[PDB]
Amino acid sequence: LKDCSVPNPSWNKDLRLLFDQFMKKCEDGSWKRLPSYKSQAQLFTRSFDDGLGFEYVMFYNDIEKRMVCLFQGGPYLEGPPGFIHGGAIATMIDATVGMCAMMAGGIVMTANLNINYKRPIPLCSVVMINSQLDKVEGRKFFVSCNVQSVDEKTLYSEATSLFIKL
Amino acid sequence: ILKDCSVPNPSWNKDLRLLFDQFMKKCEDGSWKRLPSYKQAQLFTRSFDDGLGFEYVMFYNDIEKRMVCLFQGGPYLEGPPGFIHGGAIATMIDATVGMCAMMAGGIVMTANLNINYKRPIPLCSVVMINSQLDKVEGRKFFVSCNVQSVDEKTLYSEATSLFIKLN
């Protein structure tokens, strides 16, 4: 029984810093860290050995209906030379907005994902994916997110998504 | 000396092999061409051992500005239990539409990807991604695609995209 959403040696200084900061936010119970555990099937985002692929941890604020994913993209996520593949970014966006929708609505299927890639993300960077449930209409759950640098000054990507309650 | 990965290996299901054969036949007259794919930093879509991750091959038709990707998603691409992660589907879509733009007009970067998922794709299934360069306005390349079953009776996903040519 391994929880992948706690530090391991591959974690960069920036990821560790934000992790500590969000763990502090959990102290009053407004935020909560989500564990991420790991016939051949494996969750895509946890299918790389430590450091090589997706390194991440999600924190959830139920009152705000907000899911923040701290994400460090490893060398096997390359697309354009030196940058994280558009698909890998989309994968972490999907994972974050999808978990946000699931916390609010239970089991849901992804219906639409619409991503604006504003600036390319350097390989081995740490980014913060801030997602939020924007509205619920019957069985429709609308979630948006941003992907930003640790200092919040660089906006890498923005996305909207729609999930449907099964 | 790099191994071309866009060819059959023992992990390939028979329906993928049959469709591969059909597209190799379409290459006969030169209209279509199979794209070699080769493998620190590694191309995301080639970072798994055979069969476990992305198994795919692209065929390009230059006169049509059309790119077809044959894709079999392995067990390590799971999202919802038993199905391909939406991110993995988005990855192969991005790979296909991005390569279509690149073969037509050169080095580009993804600017928008808008994916409608109509039906979930079972894990270890084979699909065909058919993409088309629809228009070009300056540095802007507009590419759309769909994702279907091999027999084309099931529509899994549709997408539009925007790529920007680098200066």
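Numbering of chain A is taken from Swiss-Prot, so the residues present carry the numbers 43-80, 106-233, in order.
When the header is checked for method, it gives X-ray crystallography, 1.6 Å.
Just so you know, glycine gets a Cβ as well, placed from its N, Cα and C.
Quoted from Swiss-Prot, the note on mutagenesis experiment A:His152 to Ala or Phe is: Strongly reduced enzyme activity. For A:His152 (mutagenesis position), the Cβ neighbour count at a 10 Å cut-off comes to 25, with all displayed protein chains included.
For the mutagenesis of A:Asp161 to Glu or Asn, Swiss-Prot gives this note: Nearly abolishes enzyme activity. Strongly reduced affinity for myristoyl-CoA. The structure shown keeps the original residue. According to DSSP, A:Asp161 (mutagenesis position) is assigned to a helical segment.
What Swiss-Prot records for A:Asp161 is active site, proton donor/acceptor.
Remark: A:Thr177 (mutagenesis position) has A:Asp161, A:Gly165, A:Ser228, A:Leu229, A:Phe230 as non-local neighbours, by Cβ distance under 8 Å and separation of at least 6 in sequence. Quoted from Swiss-Prot, the note attached to the mutagenesis of A:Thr177 to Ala states: Strongly reduced enzyme activity.
DSSP classifies A:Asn183 (mutagenesis position) as strand under the three-state reduction. Counting every protein chain shown, the number of other Cβ atoms lying within 10 Å of the Cβ of A:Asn183 (mutagenesis position) is 18. For the mutagenesis experiment A:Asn183 to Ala, the note given by Swiss-Prot reads: No effect on enzyme activity.
Under the heading substrate binding site, Swiss-Prot lists A:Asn183, A:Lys185, A:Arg206, A:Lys207. Long-range Cβ proximity for A:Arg206 (mutagenesis position), meaning a same-chain Cβ under 8 A and a gap of 6 or more residues, is found for A:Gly172, A:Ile231, A:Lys232.
In the three-state DSSP assignment, the secondary structure recorded for A:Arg206 (mutagenesis position) is coil. Under its mutagenesis annotations, Swiss-Prot gives A:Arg206 to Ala the following note: Reduces enzyme activity.
Listed in sequence order, A:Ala178, A:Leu229, A:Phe230, A:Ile231, A:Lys232 are the same-chain residues at least 6 apart in sequence whose CB falls under 8 Å from the CB of A:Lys207 (mutagenesis position). Looking at Swiss-Prot, the entry for mutagenesis of A:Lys207 to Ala says: Slightly reduced enzyme activity.
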**Prompt:** Name the residues of the same chain, 6+ apart in sequence, whose Cβ is under 8 Å from the Cβ of A:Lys185 (substrate binding site)?
**Reply:** A:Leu222, A:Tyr223, A:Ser224, A:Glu225
**Request:** Quick one: give me the count of other CB atoms within 10 A of the CB of A:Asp161 (mutagenesis position).
**Result:** 27
**Interval bridged by 25 absent residues [Cα of A:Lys80 to Cα of A:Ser106, Å]** = 14
**Request:** Please report how many Å separate the Cα atom of A:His152 (mutagenesis position) from that of A:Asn183 (mutagenesis position), as a whole number.
**Result:** 14
**Cα-Cα distance, maximum over A:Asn183, A:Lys185, A:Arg206, A:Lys207, record's substrate binders, Å** = 31
**Secondary structure at A:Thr177 (mutagenesis position), reduced by DSSP to three states** = strand
**Asked** When each of the mutagenesis positions A:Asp161, A:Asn183, A:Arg206, A:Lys207 is checked against chain B, which show a C-beta distance below 8 angstroms?
**Response** A:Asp161, A:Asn183
